[PDB]
Amino acid sequence: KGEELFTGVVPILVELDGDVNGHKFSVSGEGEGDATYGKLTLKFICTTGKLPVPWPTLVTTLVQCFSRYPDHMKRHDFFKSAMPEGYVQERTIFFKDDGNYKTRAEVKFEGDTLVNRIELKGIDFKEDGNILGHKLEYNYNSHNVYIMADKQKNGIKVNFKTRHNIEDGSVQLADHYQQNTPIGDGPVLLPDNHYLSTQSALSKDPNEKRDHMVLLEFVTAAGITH
């Protein structure tokens, strides 16, 4: 089934076009995922010049099919069940005391490659805020991503809050409301309530002159213990 497309290392391509407060930008990413280990590594380039928002604000937007679901809970993996035809992933991301991003993405195979194509619009960012002020540290926290079935849409609803460290030691929150729906017309696995536990490290390629982000990320599904 879909899960079987993820037993090995799979190439990943990400393409994003964005507008935040009228600042236009594009990002292209390349790397690889190994869902067997819940692992991905990606390098993202801002192909339009300087990225006009902090890189950490784009991490969640820029392939949850690479999560590792433990044996006991493999039936809860909607993301892989929708493959290869894929899924639409939509979000609104509300930065507390600040603006919001609205995103629409299609995640699917194109040949051997797992592709994430995204459009992002951001509005209502404050000139005195942390986002347009570039006050976010270049680091990334560990989160819980809550997933539930959305039987009316034959998909899932996802909700979580990310924590973005600010230079002064405050923490800027981003509330994510997400939904995913299959692209194909065939049945999917709909899960029961569960979560993904995430960890990410951000780095740079010291040789790269372009504005960019290297992401190493590990994600494991989990649920209330029994």
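The numbering of chain A matches Swiss-Prot: 3-64, 68-231, in order.
Header says: X-ray crystallography, 0.9 Å.
Each residue, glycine too, has its Cβ placed from N, Cα and C.
For reference, Swiss-Prot has these:
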| type | residues | note |
| --- | --- | --- |
| MUTAGEN | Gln69 to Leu | In RSGFP4; increases fluorescence and shifts the major exitation peak to 489-490 nm; when associated with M-64 and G-65 |
| MUTAGEN | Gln69 to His | In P4; leads to no detectable fluorescence. In mut2.2; shifts fluorescence lifetime from 3.03 to 1.94 ns; when associated with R-30 and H-145. In mut3.3; shifts fluorescence lifetime from 3.03 to 1.88 ns; when associated with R-30; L-46 and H-145 |
| MUTAGEN | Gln69 to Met | In Citrinine; leads to excitation and emission peaks of 516 and 529 nm, respectively; when associated with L-68; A-72 and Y-203 |
| MUTAGEN | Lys79 to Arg | In Topaz; shifts the major emission and exitation peak up to 20 nm; when associated with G-65; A-72 and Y-203 |
| MUTAGEN | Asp103 to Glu | In mut1.27; shifts fluorescence lifetime from 3.03 to 2.85 ns; when associated with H-145 |
| MUTAGEN | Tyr145 to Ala | In Cerulean; leads to improved quantum yield, a higher extinction coefficient and is 2.5-fold brighter than ECFP; when associated with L-64; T-65; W-66; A-72; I-146; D-148; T-153 and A-163 |
| MUTAGEN | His148 to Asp | In Cerulean; leads to improved quantum yield, a higher extinction coefficient and is 2.5-fold brighter than ECFP; when associated with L-64; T-65; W-66; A-72; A-145; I-146; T-153 and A-163 |
| MUTAGEN | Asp155 to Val | In EBFP2.0; shifts the excitation and emission spectra to shorter wavelengths and increases quantum yields compared to BFP; when associated with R-30; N-39; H-66; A-72; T-105; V-128; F-145; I-150; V-171; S-198; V-206 and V-224 |
| MUTAGEN | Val193 to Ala | In mut1.5; shifts fluorescence lifetime from 3.03 to 2.72 ns; when associated with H-145 |
| MUTAGEN | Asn198 to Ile | In mut2.1; shifts fluorescence lifetime from 3.03 to 2.50 ns; when associated with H-145 and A-176 |
| MUTAGEN | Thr203 to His, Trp or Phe | Results in significantly red-shifted excitation and emission maxima |
| MUTAGEN | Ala206 to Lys | Abolishes the tendency to dimerize and leads to monomeric fluorescent proteins |
| MUTAGEN | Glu222 to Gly | Suppresses the 399 nm excitation peak, leaving only the longer wavelength peak at 475 nm |
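Structural mapping of features recorded in Swiss-Prot.
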residue: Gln69; record: mutagenesis position; DSSP (3 states): helix
residue: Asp103; record: mutagenesis position; DSSP (3 states): coil
residue: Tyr145; record: mutagenesis position; DSSP (3 states): coil
residue: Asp155; record: mutagenesis position; DSSP (3 states): strand
residue: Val193; record: mutagenesis position; DSSP (3 states): coil
residue: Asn198; record: mutagenesis position; DSSP (3 states): coil
residue: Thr203; record: mutagenesis position; DSSP (3 states): strand
residue: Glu222; record: mutagenesis position; DSSP (3 states): strand
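Considering only the mutagenesis positions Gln69, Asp103, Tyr145, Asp155, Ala206, the residue whose Cα is spatially closest to the Cα of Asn198 (mutagenesis position) is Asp155. The mutagenesis positions recorded for this entry are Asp155, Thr203, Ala206, and the Cα of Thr203 lies nearest to that of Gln69 (mutagenesis position).
Here the candidates are the mutagenesis positions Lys79, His148, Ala206, and by Cα distance the one nearest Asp155 (mutagenesis position) turns out to be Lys79. Using a 10 Å Cα-Cα cut-off around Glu222 (mutagenesis position), the mutagenesis positions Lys79, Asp103, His148, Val193, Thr203, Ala206 reduce to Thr203, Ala206. You'll find the Cα of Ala206 (mutagenesis position) roughly 6 Å from the Cα of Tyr145 (mutagenesis position). Comparing CA positions across the mutagenesis positions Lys79, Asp103, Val193, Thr203, the one lying closest to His148 (mutagenesis position) turns out to be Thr203. Each residue contributes its Cα atom, and for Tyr145 (mutagenesis position) and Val193 (mutagenesis position) those atoms are 32 Å apart.
The two recorded residues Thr203 (mutagenesis position) and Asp103 (mutagenesis position) have their Cα atoms spaced 24 Å from each other.
Long-range C-beta contacts of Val193 (mutagenesis position), restricted to its own chain and to partners at least six residues apart, with a cutoff below 8 Å, comprise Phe83, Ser86, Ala87, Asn159, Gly160, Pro187.
A gap of 38 Å separates the Cα atoms of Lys79 (mutagenesis position) and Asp103 (mutagenesis position). For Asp103 (mutagenesis position), the same-chain residues lying six or more positions away in sequence with a CB closer than 8 A to its CB are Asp129, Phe130, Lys131, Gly134, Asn135, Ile136, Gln177.
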